[PDB]
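Chemist: Dumping the structure here so I can ask a few things about it.
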Amino acid sequence: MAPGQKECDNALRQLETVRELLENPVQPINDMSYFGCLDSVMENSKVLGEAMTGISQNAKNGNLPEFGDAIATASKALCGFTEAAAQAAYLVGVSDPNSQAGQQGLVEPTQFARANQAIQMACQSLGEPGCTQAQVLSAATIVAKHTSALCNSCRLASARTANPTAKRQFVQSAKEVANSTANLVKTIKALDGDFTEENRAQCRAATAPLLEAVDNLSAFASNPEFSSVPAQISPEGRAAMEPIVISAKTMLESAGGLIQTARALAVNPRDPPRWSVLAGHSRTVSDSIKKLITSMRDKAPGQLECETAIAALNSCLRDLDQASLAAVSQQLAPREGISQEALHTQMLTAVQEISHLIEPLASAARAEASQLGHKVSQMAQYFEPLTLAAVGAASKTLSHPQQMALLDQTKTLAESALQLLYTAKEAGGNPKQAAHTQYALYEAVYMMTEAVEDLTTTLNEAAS
């Protein structure tokens with residue numbers, strides 16, 4: 001009854017509905033790439049933060065219309081977070097080696113069912129007698145987005161099909177959905193500088209042919225002939241997606257709590273206990289979002305492999321430090337059963353392989369996230385044979401200064417490789433990371449190139 005209560009009511013329903021995306025992410029949620037998911041959570045963080053400020057201030061000052069605007073904006077941001085979270089979880093799950101992505105059909109029935117549900121909610125909101133101006137706009141924007149998505153999928157489906165009857169039906173259904181929503185859009189435009197009871201009644205009337213067309217499309221699209229095979233996600237994939245899922249669930253739970261409390265406060269703002277409860281939920285919303293973003297970044301393509309490569313390089317560094325400390329106290333035992341020449345050849349071979357991987361690695365770090373993991377693993381693998389050969393070669397180097405110089409120079413190469421790996425992990429193969437990492441990447445490549453040259457020179461002098 002009271003203004004602002006309906007908005008809180010709709011928000012709670014929207015948060016409960018969007019939570020379903022999190023229960024079993026075995027199909028794509030949308031068309032976003034992993035980097036798109038990350039961008040969306042960053043953008044929604046800003047939007048939700050401002051909306052949360054708006055909720056509190058307008059409940060406190062009794063500005064009920066703008067309180068409803070703030071609840072609506074927060075709900076949209078939270079659904080945004082969840083869609084990005086669920087999509088990220090799906091992409092994580094399928095990319096697992098032991099996981100099998102399901103065959104894509106002509107359409108994804110879950111996306112069709114979701115769109116059907118979002119259109120119903122938006123249409124029912126337009127069918128409300130006490131619906132406001134900014135509520136009509138958000139409901140109108142929802143309808144337009146989901147009907148466009150539905151029509152686009154119908155078009156591609158009637159192009160990818162061999163079945164002539166299905167071809168004609170997807171085209172026909174698209175026509176009906178499009179013609180329906182066009183008729184609704186016109187009635188919504190008629191509201192500008194008018195907004196009368198006679199006109200809101202025009203809009204309500206126009207929703208019925210849309211709902212009917214959408215519900216017909218949904219039925220028809222759920223036929224076994226069209227549906228996708230849900231993916232088979234390994235127990236490991238499930239484990240990797242878990243942090244992302246848990247975080248987004250905690251976000252939704254505490255945001256529900258924030259809204260329930262906000263609802264009472266809008267009615268009676270003179271209530272210190274409830275301000276304390278609202279603040280509690282708010283801090284938990286923020287913590288959950290931080291954990292969600294950090295969880296999602298852990299699972300971007302190439303991130304685990306950078307981490308694994310960095311661990312392997314650090315293991316090589318420990319070996320080199322150990323050999324260096326043994327050398328200075330004359331306690332480095334000479335490597336048995338292999339010659340000085342053969343050990344220098346193993347070093348040169350490894351150094352040449354590392355050298356060839358530098359620029360390819362940087363280009364992946366720069367532009368191609370799908371390559372990065374591989375290049376980082378290839379680079380790191382060569383450091384094990386190099387370290388063993390260098391420790392061996394040093395152990396048999398007759399001059400003490402030269403023995404120490406060989407270890408020092410091998411260490412410098414390893415440390416320059418570490419700096420490149422850390423920089424590549426930051427850039428992550430995301431073209432939009434350029435303005436923050438480009439000069440650091442150039443520096444890291446320069447330092448690596450220099451360290452290769454210096455060690456190669458030493459190895460060339462030893463060959464002479």
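The chain as shown is numbered from 1 upward.
Per deposition record, X-ray crystallography, 2.2 Å.
In case you wondered, yes, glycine gets a Cβ from its N, Cα and C as well.
One entry in Swiss-Prot concerns the mutagenesis experiment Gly49 to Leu (Swiss-Prot position 1404). Its note says: Does not affect focal adhesion (FA) formation, cell adhesion and spreading. Impairs the interaction with KANK1 and abrogates KANK1 association with FAs. Interferes with CMSCs clustering and causes microtubule disorganization in the vicinity of FAs. Swiss-Prot documents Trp275 to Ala (Swiss-Prot position 1630) as a published mutagenesis change and attaches the note Impairs the interaction with KANK1. One mutagenesis experiment catalogued in Swiss-Prot, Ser286 to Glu (Swiss-Prot position 1641), is accompanied by this note: Does not significantly affect the interaction with KANK1.
Quick one: where do these features end up spatially?
Modeler: In the three-state DSSP scheme, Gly49 (mutagenesis position) falls into the helix class.
Shown in sequence order, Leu265 are the residues of the chain, 6+ apart in sequence, with a C-beta less than 8 angstroms from the C-beta of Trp275 (mutagenesis position).
Secondary structure from DSSP puts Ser286 (mutagenesis position) in a helix. A C-beta separation below 8 Å, combined with a sequence spacing of at least six in one chain, links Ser286 (mutagenesis position) to none of the other residues.
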Chemist: Take the Cβ of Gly49 (mutagenesis position) and count every other Cβ within 10 Å, whichever protein chain it belongs to.
Modeler: 15
